Amino acid sequence: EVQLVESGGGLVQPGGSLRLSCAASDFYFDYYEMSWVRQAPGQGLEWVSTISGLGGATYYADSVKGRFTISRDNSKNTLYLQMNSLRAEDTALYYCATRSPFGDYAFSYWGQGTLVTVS
Amino acid sequence: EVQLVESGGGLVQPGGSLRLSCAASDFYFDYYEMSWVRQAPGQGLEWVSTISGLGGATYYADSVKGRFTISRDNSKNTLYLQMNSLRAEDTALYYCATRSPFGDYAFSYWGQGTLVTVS
Amino acid sequence: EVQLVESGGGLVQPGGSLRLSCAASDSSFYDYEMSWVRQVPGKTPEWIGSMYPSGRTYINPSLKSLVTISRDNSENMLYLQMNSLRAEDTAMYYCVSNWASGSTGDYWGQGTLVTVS
Amino acid sequence: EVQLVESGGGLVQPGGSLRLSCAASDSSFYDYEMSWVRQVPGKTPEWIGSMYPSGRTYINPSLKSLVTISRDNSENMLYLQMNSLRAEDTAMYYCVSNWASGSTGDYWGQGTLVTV
Amino acid sequence: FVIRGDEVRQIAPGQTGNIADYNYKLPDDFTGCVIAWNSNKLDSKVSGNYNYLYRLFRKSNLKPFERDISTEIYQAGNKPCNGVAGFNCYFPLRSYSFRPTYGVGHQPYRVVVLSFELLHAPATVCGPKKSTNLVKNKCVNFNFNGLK
Amino acid sequence: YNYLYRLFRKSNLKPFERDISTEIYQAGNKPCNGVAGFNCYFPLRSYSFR
């Protein structure tokens, strides 16, 4: 009954940037939690960042403190992920998920995913 | 001269379900044996279930007795695998195989495979 | 000692049947593998067909029902008959003996051009 | 609980006709096969006629042009009209549904005794 | 099931005929066993034995291990009789004729095919064990259920 | 399709042994005798590296 739509690129220069725009539809994005979960080929999933919808604070991981940025828009329900300082060790499948902070620890449901190449 | 076509999903919520539809073409599926073989990352192949074509009895493995079900259709030569009660320990690459019961113990030929993620 | 000479290469219109043959040296080249390979300029070599000593010839799954390998002469010859030529068949064809186990014992012989236009 | 009963037995001269009746319970037993059988005393049973689910029927080559079977009621009936009875027709008749997997999936009825 | 004595050979991989083409075809790759035995002393009688039916007219080659219980009107010609049980559209279901006076080739034979289906599931149906003889007062190896 | 591998064989391969023969495989009871058709699958197949 509820789905997710993602977008992005397919090839990124190792040192450039890419425009990632997750386009949700019919969500309670005012008090929900949306972020990105990376899927590197050969291993499991990894957490990237977290974007709180309550106040607007954005938290990053240990190795992506000063190389990522997120812009949340509430006019058309879209998020922008301007990835900077990219290298060959960022090969992963990104997933745009959405959960409820007032629930369990795991996400409710994920999207379809986007593949990027950096080499 | 003989090939196999598979289909399904690529990402499942840990607790949801997925529609797996193996679509065979130009097979003697009346007296043949078609089943699924899982391929978990890090280990070899494992047997999941089996569907007899002579009488119609469906056999399951030890840990998937009360969580899997198979529906075989002979009108358009397709099989349905309704996977229920999924958790984080079901990450495997599924393969739709087909063999002859009146032959050797190993399968004749497999398909291309489908990847699913549950975590 | 190994001077495999290829013959048959020329200009054939799309649709014809080209019959290549690599004449080998008068020696014991039998009882071993025999393979064909195309060398389209600007790409890695591509396997065409094998001539296993037992007699069973395996063909590339991509070029199925299009080419065939015949050796019903038993003296010194090997024949490759390719039917329904297409545009991508313009390549340098080679007939090697020690394939699938080479990179230190493979003997790439001579090679001729095949253009289909 | 399939408890199909039989009726139509009695005494008659060898110049009349008998209208049998195999009343089946209200269930899904008419979508499968339906057939009759005789159980003459002192011999193994013998097939008489078979009512197919499609709507057609077949008769044994022995009792040709001497017995007709139809339903023509649309709810429940196995009439099996057996006009022109003979001397060897006095026996116990049964109507069995699945006369195709005997000794494994057959359900014999009560049976009616007809005397000529 | 039960067939005629002359057609007990048609049931075999590759062998065709009447019952092997439209009634029961055995596949070319088969790892079971076919067996038959004469039953003329318990399935025959001198009255006319028509208690065994068989199909003789079918659409095409019957797929091995298939059940066709449909009774549609057969089409033997080009005339669409539209299911009236008339000429060239006969009912494709007949019966055998077994008499205790016919030759051995026309006697009823009860056959049974045991197809042995092997599977990746744990083996269930098997045979008995060794159960060798027991000699006493001698140094021998005992191999009981749980005490070897 | 320029890399081959064996999928069908009678017994398991001995440690440090190379199998260069190409005898046809028999998956049933029919005496194929070198036809390489139904129930006589070829012992060597190719990969698919895309």
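Just so it is clear, chain E uses Swiss-Prot numbers, and the residues here are 400-547, in order.
Placement of Cβ uses the backbone N, Cα and C atoms for every residue, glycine included.
According to DSSP, E:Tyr453 (mutagenesis position) sits within a strand segment. In Swiss-Prot, a mutagenesis experiment is listed as E:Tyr453 to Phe, annotated with the note Decreased HLA binding to NF9 epitope. Increased binding affinity to human ACE2.
Within 10 Å of the C-beta of E:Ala475 (mutagenesis position) there are 12 other C-beta atoms, taking all protein chains into account. In Swiss-Prot, a published mutagenesis experiment is listed as E:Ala475 to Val, annotated Increased resistance to neutralizing antibodies.
Under the heading of mutagenesis, Swiss-Prot lists E:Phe490 to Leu and annotates it as follows: Increased resistance to neutralizing antibodies and human covalescent sera neutralization. There are 16 other CB atoms within 10 A of the CB of E:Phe490 (mutagenesis position), with all protein chains counted. Secondary structure from DSSP puts E:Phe490 (mutagenesis position) in coil.
Under its mutagenesis annotations, Swiss-Prot gives E:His519 to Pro the following note: Increased resistance to human covalescent sera neutralization. E:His519 (mutagenesis position) carries neither a helix nor a strand DSSP state and counts as coil.
While the structure shown retains the original residue, Swiss-Prot records the natural variant E:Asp405 to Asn with this note: In strain: Omicron/BA.2, Omicron/BA.2.12.1, Omicron/BA.2.75, Omicron/BA.4, Omicron/BA.5, Omicron/BQ.1.1, Omicron/XBB.1.5, Omicron/EG.5.1; complete loss of interaction with host integrins. Cβ contacts within 10 Å of E:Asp405 (variant position), excluding its own Cβ and spanning all protein chains shown: 15.
Other Cβ atoms within 10 Å of the Cβ of E:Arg408 (variant position) number 11 in total over all chains. Natural sequence variation is annotated in Swiss-Prot for E:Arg408 to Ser, with the remark: In strain: Omicron/BA.2, Omicron/BA.2.12.1, Omicron/BA.2.75, Omicron/BA.4, Omicron/BA.5, Omicron/BQ.1.1, Omicron/XBB.1.5, Omicron/EG.5.1.
For the natural variant E:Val445 to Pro, Swiss-Prot gives this note: In strain: Omicron/XBB.1.5, Omicron/EG.5.1. The structure shown keeps the original residue. Under 8 Å, Cβ to Cβ, and six or more positions away along its own chain, E:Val445 (variant position) finds E:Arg498, E:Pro499, E:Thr500. Secondary structure from DSSP puts E:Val445 (variant position) in coil.
Note on E:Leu452 (variant position): other Cβ atoms within 10 Å of its Cβ, all shown chains, come to 15. One natural variant named in Swiss-Prot is E:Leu452 to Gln, and its note says In strain: Omicron/BA.2.12.1.
For the natural variant E:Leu452 to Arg, the note given by Swiss-Prot reads: In strain: Delta/B.1.617.2, Epsilon/B.1.427/B.1.429, Kappa/B.1.617.1, Lambda/C.37, 19B/501Y, Omicron/BA.4, Omicron/BA.5, Omicron/BQ.1.1; Contributes to cellular immunity evasion and increases infectivity.
E:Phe486 to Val appears in Swiss-Prot as a known natural variant, with the remark: In strain: Omicron/BA.4, Omicron/BA.5, Omicron/BQ.1.1. The C-beta environment of E:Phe486 (variant position), restricted to residues of the same chain at least 6 apart in sequence and closer than 8 Å, consists of E:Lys478, E:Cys480.
Rounded to the nearest whole angstrom, the C-alpha distance between E:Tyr453 (mutagenesis position) and E:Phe490 (mutagenesis position) is 12. Taking the Cα of E:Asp405 (variant position) as the reference point, the closest of the recorded positions E:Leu452, E:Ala475, E:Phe490, E:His519 is E:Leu452. Taking 8 Å as the upper bound (exclusive) on CB-CB distance to chain D, the recorded positions E:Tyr453, E:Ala475, E:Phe486, E:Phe490 give E:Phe490 in sequence order.
E:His519 (mutagenesis position): 18 other CB atoms within 10 A of its CB, across all protein chains. Less than 8 angstroms from a Cβ of chain B: among the recorded positions E:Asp405, E:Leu452, E:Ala475, E:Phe486, E:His519, that describes E:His519. All chains included, 18 other C-beta atoms sit within 10 angstroms of the C-beta of E:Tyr453 (mutagenesis position).
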